[PDB]
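Below is one structure, written out as structure tokens; comments come after it.
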Amino acid sequence: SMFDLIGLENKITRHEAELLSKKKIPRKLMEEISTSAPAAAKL
Amino acid sequence: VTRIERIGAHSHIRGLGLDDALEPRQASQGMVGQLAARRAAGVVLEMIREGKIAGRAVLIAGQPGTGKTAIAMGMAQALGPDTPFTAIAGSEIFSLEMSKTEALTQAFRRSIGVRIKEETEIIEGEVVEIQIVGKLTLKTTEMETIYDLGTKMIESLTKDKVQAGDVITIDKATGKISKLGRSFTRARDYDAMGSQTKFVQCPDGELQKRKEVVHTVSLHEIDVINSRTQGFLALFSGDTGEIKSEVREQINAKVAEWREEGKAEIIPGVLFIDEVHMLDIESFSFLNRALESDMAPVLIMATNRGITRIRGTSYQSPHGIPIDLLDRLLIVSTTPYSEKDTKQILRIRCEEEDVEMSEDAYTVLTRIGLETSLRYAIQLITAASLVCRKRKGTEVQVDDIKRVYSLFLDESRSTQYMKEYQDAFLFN
Amino acid sequence: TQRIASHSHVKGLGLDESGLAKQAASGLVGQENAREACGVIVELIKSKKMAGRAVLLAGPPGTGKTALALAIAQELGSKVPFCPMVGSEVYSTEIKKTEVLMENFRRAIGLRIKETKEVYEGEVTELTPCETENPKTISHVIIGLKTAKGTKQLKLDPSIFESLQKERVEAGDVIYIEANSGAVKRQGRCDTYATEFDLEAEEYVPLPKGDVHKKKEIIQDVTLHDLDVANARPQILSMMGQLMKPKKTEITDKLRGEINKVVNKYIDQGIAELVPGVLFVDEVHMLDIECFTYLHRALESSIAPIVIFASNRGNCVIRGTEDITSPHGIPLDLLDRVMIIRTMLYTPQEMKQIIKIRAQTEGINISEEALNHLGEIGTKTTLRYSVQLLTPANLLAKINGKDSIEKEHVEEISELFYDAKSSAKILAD
Amino acid sequence: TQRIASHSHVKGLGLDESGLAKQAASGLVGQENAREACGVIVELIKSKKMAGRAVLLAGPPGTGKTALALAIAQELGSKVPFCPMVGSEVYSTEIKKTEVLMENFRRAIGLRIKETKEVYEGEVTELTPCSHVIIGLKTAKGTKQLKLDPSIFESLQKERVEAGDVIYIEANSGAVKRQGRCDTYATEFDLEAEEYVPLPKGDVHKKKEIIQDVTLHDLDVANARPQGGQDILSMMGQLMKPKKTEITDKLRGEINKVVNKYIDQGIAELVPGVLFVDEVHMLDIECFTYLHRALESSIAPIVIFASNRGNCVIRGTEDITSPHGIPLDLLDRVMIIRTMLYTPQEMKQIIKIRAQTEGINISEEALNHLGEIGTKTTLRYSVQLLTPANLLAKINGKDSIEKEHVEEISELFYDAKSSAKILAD
Amino acid sequence: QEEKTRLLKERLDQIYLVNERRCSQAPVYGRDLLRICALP
Ligand SMILES: Nc1ncnc2c1ncn2[C@@H]1O[C@H](COP(=O)(O)OP(=O)(O)O)[C@@H](O)[C@H]1O
Ligand SMILES: Nc1ncnc2c1ncn2[C@@H]1O[C@H](COP(=O)(O)OP(=O)(O)O)[C@@H](O)[C@H]1O
Ligand SMILES: Nc1ncnc2c1ncn2[C@@H]1O[C@H](COP(=O)(O)OP(=O)(O)O)[C@@H](O)[C@H]1O
Ligand SMILES: [Mg+2]
Ligand SMILES: [Mg+2]
Ligand SMILES: [Mg+2]
């Protein structure tokens, strides 16, 4: 499926793909998330 | 590691090897000799870069092995990847799916790039809470906001099953929702993950960003997309059929309007048709009119035929092209290589193939190439390299060249041996 | 438009009011007799009286046949449909050659549709029914519509109440109501009620400008072939048709007759106006015998456009025949149905004029001695070759830091690039 | 295999370490110069450095051209792709000849893709949606509790997974397959229309590093048309007539880029192979003229041609005669390996090897007679007489072929030359 | 706890690998390209 191209035409967009590439979670952030593991009022 | 692209017949060529004044430098960027032809190719490349004049046709004509396709590859390399360069063989137009005129039109339109700019206003953020009237809460690393939801928007949020913790993009111009992924967190780790699940960081900056995106397409792609409801599938399968003139005219006019509005840019490219003498009289007649269009790319052709029969007719014409089409184009002529040029071509091919050869080996291989053909000597380069490696040597000697010369025959020797035993071969 | 083509300098037939051709005008040089006859052909096209009249441009290569056809097209304007075709295009893989020919015939007959729509559009301000005693009974439905110009109250027929609830029209909704049918159509909440905090796109629209009641004229230009294609395959059968490849179809004469009837009804009703135009068939010698025979019947039709043929083949064997030679690769039967306009070779002076006009259109500064040298080259070789040398010589000059072409640049460009005859000489040796 | 083919005895080229051809080894007899050349060609192919170089095997009919190509294929191995095709197979009625050639070019390029499959497999003991899904899998080695992403719940519902069923879950893709009911419940009813599958033997979580070999053409056809789509148009596409299509150059370029990316990542390995085009004289001028560019490409594989024609006319051309039925322009792009006629002793050795391969016991006198017959007619005719002669020997109650049986068979069956002589009279 | 944390590390590594592969690949054309290339 890593080579499936036509399946991406109905699933993603080039700008969305660039956003996904930029904002992918790095290893250190997952390590930190595993290591660590708002009342509204109408003013 | 063995990448998809390996050492081919033109891998050593990385441009035309010209200077700023288009003066051809000997042995530059992999090109040897062909000074006049390389200068003409540089002039044509400047014409292509300028782009002002549509439908200029150039025919690179010469003897076999005189670098016509080498010059074409040098032009393709020197020309940037941004500018289209559609390289086909003459036989690619004879298709059972579409007429020859349709195939030539598609080659023409594939060689014209159109670069379309677009600005969109999208809201991208991580979903904090959703309440089924309706309310949606989004956040970034710098902001948090809450929106009110309409009927169609709540329907879209429900159908896509947007859940708290997702990162979504909503386009204000169209009101459509796209889920970029779900944010990883202490509680969202699982032992197995779905195929669609993508982990993504919370978006930065402001929720409502203003985008500027530029799409690079070609007129053929626009034609195919507009050919039918699911036309973009034909951009993969090639089952485009014959695209109607209505669609092409409407696209030419829409692209003209876009360029007038500044939305799109037109990048005219090159259509190289190698071995053009496979085209028939119908194809040449179509080209005579096709080059008169303002959306015509710069056309480059290559052939080695002399005064030969035009395909599809009984007439004989220079280069196998009727004089109607020959009068519409400029001819660049290649010249046979000298001993020095042959030796330098062999040296560059050895350098690309990573073959170390003794000087006597260079002399003998150059003599073999002059006597038989340049391509045969190029092939014998790697043949002798393999034979030398089998000998546990580190440098190719004359003995290895004699060995491969005895193992692999050329056209002349093979023809002589066939004629000697012609009683055994069929249909002499 | 912006890019410069081989014919981008042709702006029309340089004819005077008396129908005579100027020596050099509108980008055309010489061809006085041929431009005058093209002028009579242009008058024939604009007269709209005749159908199926054929004219053959015949003459040596590079004698302006295509330039004269595009000049006729420029003279006719953009209203008259001018359909260029090349004879190689009939050999389609989806449909028969006669279908391609008939389709291109119908592409050259234009039809201009005039639609006049009366609409009452505005933001709804009230939807009060008018109760009455029947002779709860309502006799009218009052709708108040607001636009940037003002407000209007409409005493609509009571039956519109069904459409109002079907469209879910409410106070503050922008709607439009067509005068004829009286059916309401809703187009979104007025943007004056849109907040920046709510998310919807299609459901908001700006308050209509102009008067509440509007009379709109919509003019659309179509061809008879456009109607043919539209009525041949209207757009689950639609799903299968859109999934499968929508090939061209051999449209039957029944459909064309029905469409002719409908267009005649529109012309009688005044809704539409016909604009018969021109089909230009270049390289007509690529047609085969079956195509020429079909053209015999096609040119005799009362519906056919005026067709412009071009040929340069001389006495050549007709395609699809064996050893049957004809004066232009066209059977003599078709040649009896066409008027022939001869085109003649240019003098060196005319060649210089054309070269200068081309240089002007390409934006190239050419010196007088350079122009003379390129003209003399063009008296050898061909006109097309000498024209093609212009821009590479301009680029060579720009490389050398010269704003105008000098003779040395023409010499160098000629030394780099060769013509068909020099290449034939090299091949012979 | 089990059935003896025309080349079943060819197991390789029979070269020594020094690259010289043994006189009789690996089922090949003679053709020393041609076997050594094919050895250099095998080294070229295994080098995985060059692209689009081509070889033409030339010589009389029955001189081992196809046998030599199959010897090269044997020497390369199963991992290296080897696409055989004949010149007449380009005349597809669905796609243009250049498309058939491009397809065969792409087939000869392999791509070994390396992956670790992780799968959770076992009997279902609990399925409670909580969010997240908690599933409990049982195997012969124990029971495991797993927390599943809520998107897998839709997959579990589609597969109709219940407690007691044996299923497997792919860790990378989340695909769930219900592979029947556990055999422990085979006695829950006396008559149910269900497929009982045994409880998995290993652990619930199974790891296995695997390799798969694919060709670039497989990727091309996978991306040619959507598959597995739940949309109605994708379902109709599943229903519709499958046709070959003229796959576009842009899709091929994109596939090349993605494959290059994954080769860089290290999870795929290029395995360039060989495209074998037998009877290359059958190609028309259009095919050869396209093959010029095809061989000049940097993605093309090593292409082995074989022609038996003399100075015959190129197909699709009127009266233009070229050696081997191949235009001189393409001949300049290939290396020509010449095959020679066999000597009578070599024919005897070949007949012996063919008999040994077919399992046929032949006496010395019958072998000499068959060698004489092959010298007088053709090698293939003598070799073909072995099986009928063995049949007559078994009918006569003999386990070995005598000269009488060869005489009788050569009387029953005529060679081509004898039939030609008879029809000349 | 060493085995459990090693298994967790392996899960995190596999998560990273799968997510990198999924987010690495862009569509050849995309939805927006088709939308903007469509005639009215
Ligand atoms: N100008 C050149 N410089 C360097 N190598 C060349 C040149 N021309 C041809 N070659 C060599 O010869 C082969 C290319 O010849 P080609 O251009 O295909 O001849 P043809 O004109 O018949 O197409 C390549 O292997 C290349 O190494
Ligand atoms: N009389 C003329 N005046 C101005 N330009 C001309 C004239 N005749 C030909 N040309 C131009 O020179 C070129 C000749 O090509 P074309 O007119 O197509 O010749 P053909 O008759 O062979 O089709 C075109 O660019 C055309 O615009
Ligand atoms: N060098 C060889 N050694 C052993 N057997 C051979 C050899 N060459 C051919 N044969 C046998 O004879 C048959 C005919 O040879 P073949 O390869 O078909 O020749 P070609 O392909 O040139 O027609 C082969 O199928 C094989 O069984
Ligand atoms: Mg070439
Ligand atoms: Mg013309
Ligand atoms: Mg064979």
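Throughout, chain C uses Swiss-Prot numbering, with the displayed residues spanning 12-146, 152-251, 256-449 in order.
So this one's electron microscopy, 3.4 Å, going by the header.
Cβ atoms are placed via backbone N, Cα and C, with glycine included.
Per Swiss-Prot, these features apply:
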type    : residues                                                               : note
BINDING : C:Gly70, C:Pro71, C:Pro72, C:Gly73, C:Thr74, C:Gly75, C:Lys76, C:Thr77 : ATP binding site
MUTAGEN : C:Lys76 to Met                                                         : No effect on interaction with NOPCHAP1
MUTAGEN : C:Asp302 to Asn                                                        : Abolishes ATPase activity; inhibition of MYC- and CTNNB1-mediated transformation
MUTAGEN : C:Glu303 to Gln                                                        : Reduces ATPase activity. Decreases interaction with NOPCHAP1. No effect on formation of RUVBL1-RUVBL2 heteromeric complex
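Taking the C-alpha positions, the distance from C:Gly73 (ATP binding site) to C:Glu303 (mutagenesis position) comes to 13 Å. For C:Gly70 (ATP binding site), the nearest of the mutagenesis positions C:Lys76, C:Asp302, C:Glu303 in terms of C-alpha separation is C:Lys76. Filtering C:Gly70, C:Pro72, C:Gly73, C:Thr74, C:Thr77, C:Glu303 by Cβ distance to ligand 5 (under 6 A) retains the following recorded positions: C:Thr77. For ligand 2, the recorded positions lying close by, meaning a CB under 6 A from one of its atoms, are C:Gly73, C:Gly75; the full candidate list was C:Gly73, C:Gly75, C:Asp302, C:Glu303. Annotation note: C:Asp302 (mutagenesis position) sits in a strand segment as assigned by DSSP. Neighbour density around each Cβ, counted as other Cβ atoms within 10 Å, peaks among the binding-site residues C:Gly70, C:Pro71, C:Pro72, C:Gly73, C:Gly75 at C:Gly75. The number of other CB atoms found within 10 A of the CB of C:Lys76 (mutagenesis position), across every protein chain shown, is 24. Checking the recorded positions C:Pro72, C:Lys76, C:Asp302 against chain B with a Cβ-Cβ cut-off under 8 Å leaves C:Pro72, C:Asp302, in sequence order. Within the same chain, the residues at least 6 positions away from C:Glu303 (mutagenesis position) whose Cβ sits under 8 Å from its Cβ are C:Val97, C:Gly98, C:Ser99, C:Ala330, C:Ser331, listed in sequence order. In sequence order, C:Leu68, C:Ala78, C:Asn332, C:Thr363 are the same-chain residues whose CB sits within 8 A of the CB centroid of C:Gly70, C:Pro71, C:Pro72, C:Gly73, C:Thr74, C:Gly75, C:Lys76, C:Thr77, the residues recorded for ATP being left out. Other C-beta atoms found within 10 angstroms of the C-beta of C:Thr74 (ATP binding site) number 21, with every protein chain shown included.
C:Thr77 (ATP binding site): 22 other CB atoms within 10 A of its CB, across all protein chains. Among the binding-site residues C:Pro72, C:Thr74, C:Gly75, C:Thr77, the ones whose Cα sits within 10 Å of the Cα of C:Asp302 (mutagenesis position) are C:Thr77, in sequence order.
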